[PDB]
Structure formats: C-alpha cells, structure tokens
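Okay, structure first, notes after.
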Amino acid sequence: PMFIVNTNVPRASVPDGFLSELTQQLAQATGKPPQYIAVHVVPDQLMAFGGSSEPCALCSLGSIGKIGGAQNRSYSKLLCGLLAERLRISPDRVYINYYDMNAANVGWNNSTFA
Amino acid sequence: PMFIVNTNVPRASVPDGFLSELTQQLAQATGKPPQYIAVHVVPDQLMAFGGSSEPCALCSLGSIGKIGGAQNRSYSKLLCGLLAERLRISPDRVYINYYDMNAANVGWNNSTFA
Amino acid sequence: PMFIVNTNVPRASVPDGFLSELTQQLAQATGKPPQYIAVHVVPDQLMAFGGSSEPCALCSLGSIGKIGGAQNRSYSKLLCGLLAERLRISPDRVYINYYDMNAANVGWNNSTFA
C-alpha cells in the first residue's frame, strides 16, 4: 500500500511518530504486512477545500487489492480520525482517492509484483 | 473535484487569488458546487517538460463523473488558459491527467461518497 | 509520458543532469520522442517505506499506451537501476505505479490527445 497526505497544516503541527502511526494502522486495516506499507506526508501546502484555506487534506491510498466499498469506508473512518486527532483537520475537509493497482502495474525491486 | 498543479514557476509568481479563481472556474466547468472543489498548487518544483526547464505544469483533475472526451477538451482550454494568463506557462508545456473516480473510491467525512 | 519521483533523499544528493538523464532514458524505453517526456523529482520528503526512514522512493509513470506486464518489468529494472546508481536508493525501497492513460483523458495545449 502507498498512502500520501498533502495538507496546508504546517510541518511543526505534524507530531513526532506520525509516519509510524500511519504505517501501523494501515497494516492492520488492510491486512498487509507492515514491510509493504509506504507513507508520505507533505505539509505546508498551498491548497483550498471548498474555496477555504482552513486546515484540509488531499490524500490517496493505493493498494494491490484490499480496495472496495466497505473496506474504503473503514479506511476513511480510520484515516479521517487520525488526521483529526493528530493534525486537527476536520473530516469534512479531507478527500481520499482509493485506487486498486494491478500487480503487473506496480514496480518494486527491479521488477513488478505480477 | 480535486485539481492539482505541480510547476517549476516560483511561489512569488503565483498571484494572490489564484486558488479562489481555480475553485470558481472549476465549479462552473464541472457544474459541481464550489464547496466540493479542492485545489492544490505546488510551485518551485524540479521538473522538465520535453527536455527543457522553461515554465511548465504537470496537473491532474479528478471528479466523480463529469469526465469525458468533450468535457476534458473544455477543461483543458479553461485550465491551460488560466495557467498561461496567471503563471505565464505555455499551453504546450502543460499535461493534465483527467480521472473519473467511482463514488465508493472517494473517502470524505469518515466514509465515502457511495 | 509523465514520470514523478518523490523521495526522502536530500536535494543536494540529486545529481546535476538527473532530469536530462531520466528524459533520455524514458524516451528510449517508451519509444516516444523526448519532446513528449515530462519528469518531476521531489526530494527532502517526509516518507517511510516499511516503517523505515532509510532512503526510499514513491514514483509513478503514466503513458498513453506502452504500459504492460513485460514493458513494466523492463521499466522497473531501468528506473530502479537509475535510482540506485544516482540517488543510492535500494530497489526494494522503491514503488513505481504504472498507469495507461486514454488519449481523451490527457489534456495538453488547450485540448486533449484524442
């Protein structure tokens, strides 16, 4: 899995341990081993949500499988909860694009997962 | 909808009001209310387009529906016009990836849009 | 084609000529002219791979065609090779998302490639 968060919250507002917390929680939610989880947080961004520059986040979660209606609702509750608790971002100012990657379309370790 | 522009144009060259201008124009173009439009501008990037580093932009526009051949041509004229007028980027140095998201694959407010 | 590399390697560790090297190698690999190759490198990122903040990279390669099982394995060997040799990133700490864009979903020069 690959989880990317882009946010206008400043870097100093991202707590220490946040990437680890995301890695651990995504491993448990997706069922994937933690060694395959990649996380990326980009603060201090120039963005707006609904025309407003109040705290917001634009994110994406890609995975080879483990993407679907029920699973994605569960991931949204988890990830919006973490963004609210740790970055003080309201859940209604968060978008998460979920995408299911074919194993043949994911490069890793000089090859693909197909 | 979610619009992202990554550019090598410096931050000081992004005019005041640009995010609001993008939010308004994308609300009119997609027909979606401005409260549902998210915009993200990332200046000062290290990029090249066609092997050169004159001003350029790599962008994406995601929407739940409102994505198609004719609509995408209209969006390109609008967004290339805005990038040329406000950031002085030639339209032939702009790529925009359009993507149609399923509602069940977009997380927002602790759930999805399904 | 559009190639983006996001990495925690510092900016000073990106060699001069890297964008040109990626442009030429991707033009040769995809068979497309270098004039249509866009490259984007984002260093100094707050990211983890497998819970670790050792050097890593999260990348994507989009193209209108030239995406498939065998081609992607070849691209992965090429791009992991360049990231290892030029940025000192281990190939097992690199993910590359390959995506095949429809020409009508790629905006350029006030229209699309359809």
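Chain B is numbered as in Swiss-Prot, which gives 2-115 for the residues shown.
Backbone N, Cα and C define each Cβ position, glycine as well.
Per Swiss-Prot, the features are as follows:
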| type | residues | note |
| --- | --- | --- |
| ACT_SITE | B:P2 | active site, proton acceptor |
| BINDING | B:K33, B:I65, B:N98 | substrate binding site |
| MUTAGEN | B:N111 to C | Causes formation of interchain disulfide bonds with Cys-81 from another subunit |
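Of all residue pairs in the substrate-binding list (B:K33, B:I65, B:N98), the one with the greatest Cα separation is 19 Å apart. Checking the recorded positions B:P2, B:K33, B:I65, B:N98, B:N111 against chain A with a Cβ-Cβ cut-off under 8 Å leaves B:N111, in sequence order. Candidate recorded positions B:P2, B:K33, B:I65, B:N98, B:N111 yield B:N98 as lying near chain C, with Cβ-Cβ distance under 8 angstroms. Residues near the residue listed as 'active site, proton acceptor' in space but far in sequence (CB under 8 A, at least 6 apart, same chain), listed by position: B:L27, B:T31, B:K33, B:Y37, B:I38, B:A39, B:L62, B:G63, B:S64, B:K67. Rounded to a whole number, the C-alpha distance linking B:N111 (mutagenesis position) with B:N98 (substrate binding site) is 27 angstrom. Counting every protein chain shown, the number of other Cβ atoms lying within 10 Å of the Cβ of B:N111 (mutagenesis position) is 17.
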